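Asker: Let me give you the structure first, and then I'll get to my questions.
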Amino acid sequence: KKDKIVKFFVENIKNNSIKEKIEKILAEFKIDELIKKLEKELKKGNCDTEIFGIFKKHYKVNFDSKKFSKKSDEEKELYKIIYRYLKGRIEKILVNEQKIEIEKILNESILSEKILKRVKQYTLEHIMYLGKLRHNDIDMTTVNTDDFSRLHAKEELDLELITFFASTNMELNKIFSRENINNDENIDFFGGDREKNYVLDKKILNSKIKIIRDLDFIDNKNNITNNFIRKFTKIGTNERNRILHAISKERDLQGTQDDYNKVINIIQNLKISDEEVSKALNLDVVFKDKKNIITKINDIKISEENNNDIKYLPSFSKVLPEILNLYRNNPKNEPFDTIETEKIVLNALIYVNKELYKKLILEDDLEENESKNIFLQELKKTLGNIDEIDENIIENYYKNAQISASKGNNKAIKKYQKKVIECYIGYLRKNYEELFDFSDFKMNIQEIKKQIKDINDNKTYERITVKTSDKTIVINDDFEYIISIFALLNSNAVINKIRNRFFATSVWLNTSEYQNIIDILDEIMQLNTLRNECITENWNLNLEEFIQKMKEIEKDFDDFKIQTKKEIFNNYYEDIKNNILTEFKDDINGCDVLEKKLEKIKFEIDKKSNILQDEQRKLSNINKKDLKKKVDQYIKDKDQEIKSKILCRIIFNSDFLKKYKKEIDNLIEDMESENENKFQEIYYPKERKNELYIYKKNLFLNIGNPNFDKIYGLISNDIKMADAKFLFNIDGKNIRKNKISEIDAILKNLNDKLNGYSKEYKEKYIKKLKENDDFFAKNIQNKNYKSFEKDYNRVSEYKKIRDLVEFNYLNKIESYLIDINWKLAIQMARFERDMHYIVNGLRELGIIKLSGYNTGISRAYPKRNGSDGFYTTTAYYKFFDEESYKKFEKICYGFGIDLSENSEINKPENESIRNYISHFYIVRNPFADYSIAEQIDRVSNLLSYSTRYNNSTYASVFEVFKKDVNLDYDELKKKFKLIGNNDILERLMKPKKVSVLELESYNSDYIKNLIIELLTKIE
């Protein structure tokens, strides 16, 4: 303590007396004197630092600032940090001697201003340090230096999670709204803020709402159910509080669900997949030149059990690269035509293994268990020594290794997993080496054609299938329960940002608690993309738009939620009845006609009792197996029928589609009589908008963003104007077969020229750039840049048009708005986290009186609710007397944290910076009222209270663009403001940077123009 020296400062900091006291300590130093003493250039130079420290002469020698004392412990620290900072200015002085700054001054007026902050940073850091400790229960007496780095990964994680609450909160406001008026119109479930009604909002898009009715969050009269407020909100409000506060404690004692509602989630994760054969969009049937082998995978069989089948061993994500690696690792096969179409082969390959892994472990002993072995027997054999095969090695071994993991050696858990992965690759190469065998086949299109041929063959392709077992998801916690709901209401781009943080926090703590929710998150992601990849493309298919719009208009007439097998049996009774009576020829069914109810009998649950019948005998001849296999069959054919209803409705909308049909034409239609051949085979086929319009994938998915009419605007005119001849006139078409691959091909090989980097990269360039020519990439006259750069500029120009045409720019902008808002939302949740460190820190120094705690309020600092009960009714820290609040606020106002209510965090609604970002308006209502550069500035100024948050956000935001443009990481260190002037400030980001020769790259410029246009636009 130390603990005191902070307390002294606050009394002064609030009272505006440190500034005078800081200024006077500088006059005594004495600051003016030194520069005359050494300033004019430092000597010959010379310019040797050694000559300093004159300062000791300056301060020793102050002269000595008198004898030590009498200032007492407290004022010596001000002189101590000033000497520290005056060294810093003198540390800056000699940055001129080696450059091209100038050299000039440290005028007193400036120095105090810089110094005031260092003092303010000094005490605020310690306050939050005591705050950070107390908040989480940490002990100052014994604290590890490990226990921090194990805490930095939770404190780091908590922000990505808290924002996951904020983004979900947004997704429910898109489908719900206040029943009756309030001061602030955006509901805050997890507030908790539990209330009436609330009530529904426009009944579309029906993607979210099917989820929200699937879980019983709506009584399909569309009146929010009781479970919504009793569970969903009441859990999230508890779980969101566990995070904001640091709560280590048992899970609110017991919690819902009683595992009957865990199943409500799991059934959702099942019924968002498609039949093993709804899915040939992978174009498995094209395997074509092979193979029965797919057929071989199905035949082996497996069963469900109480526990421990494929549970302990690593999740698939970890064997994904090596199964991916081995096909690539072999050179047996050669590079495909650019993918695009290379992917289609790979995606089938990845999919197959995902199932192959799943089969092998659920496998029961097969036949006599020979020859080659069931996969576990062989795993167990590797783990055991010779003659010790069998027994429960896997169940025990993982547990042994958690005990091994528990001890602290952080590679223990990981070592076991790496042992299983490697065995699988060994298990796969011996038994299924052929599987990766490749002809491969025609490169593309011609490879296509076929893919096409199966299509329009309504009669069977005949398409192959992979026997699809069914999923065993499990939710052990309540924490794994809402995260699984939250992902069922968010974007893939939003799930992926928290999934990769669940994973990144796993490797940091070396723990694996989060390993199951990852797999659930990795699960939900993959079921969405297949459904956006399978259904849209050549499924229902775009074509004959004017006609297809009619069909979906007909599809309008009552559909709601996913529906129980017995609930299906009651609803289609006469149809099931009539279908059974037409299958049983004996006049026994005459009795069975009327008494079919009761005599057969949520998810089936089928049986024939059969009782409540009295004529068993007449009824009896029918038998049992043949009837409970011919209803159970029937519901199999009237539960996929309503599943394809899910696809026609939902993903395809009559209103969604029209927007596509309208939007394209504005690009197509002529500006005069002229008949525009261009956009032929690009938007439409040969016939004329007659019409067929080819699927442009990036347009459909982004329709009804909504709205994107602000996003499409940045690309609307640039598309129409561009001379899109990419297919024509065969000058170009060959450009794709050879030129894009060839030019692209040439560079990477060149790319691989390093090593050596130092001057083979520099030297080789000069030889091809400047002298004669060399033919390393021999066919094209490599080097002879006159013949290459000219060659390059033609492949650059074609690609640049193709990103405009294919609406690819619709995605970068839609993902800039997600990425930019997220990394700003994290700061707002970081600021509220930092608030708890200040209030616990101040109280711990006795500077502030707190009464008690107000669980379920979340916010650390009181908002001025009307009128006079705001210090206790509205905050977590009840704060005692009002005077205790007014002191708290002045201290905060001492730093850059105002709680005043004039500006800028408690501004009405949406004026507030915090409200605009935390409710996620940058992505849902971009370009209105406030720019994006204006908001990035407002965030950082709010976080200017700590010196280590300096330029924190400006860099956090700009790594979004790190892949599309090359940043100027040395311009991110000066002091700048984006929104206020400085449109020519970037500079910060400069054009990409394509390849080893510093080839310009296409599109590098546009994105720089687009990334900027995004930041300043305001409508």
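Note that chain A is numbered according to Swiss-Prot, with residues 350-448, 457-958, 966-1383 shown in order.
Including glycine, each Cβ sits where the backbone N, Cα and C put it.
According to Swiss-Prot, the feature active site, for pre-crRNA processing maps to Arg438, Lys441, an assignment based on a curator's inference. Under mutagenesis, Swiss-Prot gives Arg597 to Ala with this note: No longer protects against infection by MS2 phage, loss of ssRNase activity. What Swiss-Prot says about the mutagenesis result for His602 to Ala is this: No longer protects against infection by MS2 phage, loss of ssRNase activity. For the mutagenesis result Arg1278 to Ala, the note given in Swiss-Prot is No longer protects against infection by MS2 phage, loss of ssRNase activity, still binds both crRNA and target ssRNA. Quoted from Swiss-Prot for the published mutagenesis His1283 to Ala: No longer protects against infection by MS2 phage, loss of ssRNase activity.
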Asker: Helix, strand or coil at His1283 (mutagenesis position), per DSSP?
Answerer: coil
Asker: Between the recorded positions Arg438, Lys441, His1283, which lies closest to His602 (mutagenesis position), Cα to Cα?
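Answerer: Out of the listed candidates, the nearest Cα belongs to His1283.
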Asker: According to DSSP, folded down to helix, strand and coil, what is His602 (mutagenesis position)?
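Answerer: DSSP call for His602 (mutagenesis position): coil, neither helix nor strand.
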Asker: Provide, as an integer number of angstrom, the distance between the C-alpha atoms of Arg597 (mutagenesis position) and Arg438 (active site, for pre-crRNA processing).
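Answerer: Between the alpha carbons of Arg597 (mutagenesis position) and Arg438 (active site, for pre-crRNA processing) there are 45 Å.
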Asker: With a gap of 7 unmodelled residues, how many angstrom separate the Cα of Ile958 from the Cα of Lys966?
Answerer: 10
Asker: Could you find out if DSSP has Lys441 (active site, for pre-crRNA processing) as helix, strand or coil?
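Answerer: Reduced to three states, the DSSP call for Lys441 (active site, for pre-crRNA processing) is helix.
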Asker: I need the least crowded one of these recorded positions (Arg438, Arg1278), counting other C-beta atoms within 10 angstroms of each C-beta.
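Answerer: Minimum Cβ neighbour count within 10 Å, taken over the recorded positions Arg438, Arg1278, occurs at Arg438.
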Asker: Please report the end-to-end Cα distance in Å across the unmodelled region of 8 residues, from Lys448 to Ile457, as a whole number.
Answerer: 5
Asker: Name the residues of the same chain, 6+ apart in sequence, whose Cβ is under 8 Å from the Cβ of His1283 (mutagenesis position)?
Answerer: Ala523, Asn526, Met527, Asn530, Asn543, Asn1274
Asker: Quick one: Cα separation, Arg438 (active site, for pre-crRNA processing) versus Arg1278 (mutagenesis position), in Å?
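Answerer: Spelling it out, the Cα of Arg438 (active site, for pre-crRNA processing) and the Cα of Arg1278 (mutagenesis position) are 36 Å apart.
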Asker: What's the CA to CA span in angstrom from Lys441 (active site, for pre-crRNA processing) over to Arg1278 (mutagenesis position)?
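Answerer: For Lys441 (active site, for pre-crRNA processing) versus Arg1278 (mutagenesis position), the Cα atoms are 37 Å apart.
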Asker: At a 10 Å cut-off from the C-beta of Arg597 (mutagenesis position), count the other C-beta atoms across all protein chains.
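Answerer: 23, counting other Cβ atoms within 10 Å of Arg597 (mutagenesis position).
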Asker: Hey, what's the Cβ neighbour count for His602 (mutagenesis position) at 10 Å?
Answerer: 16
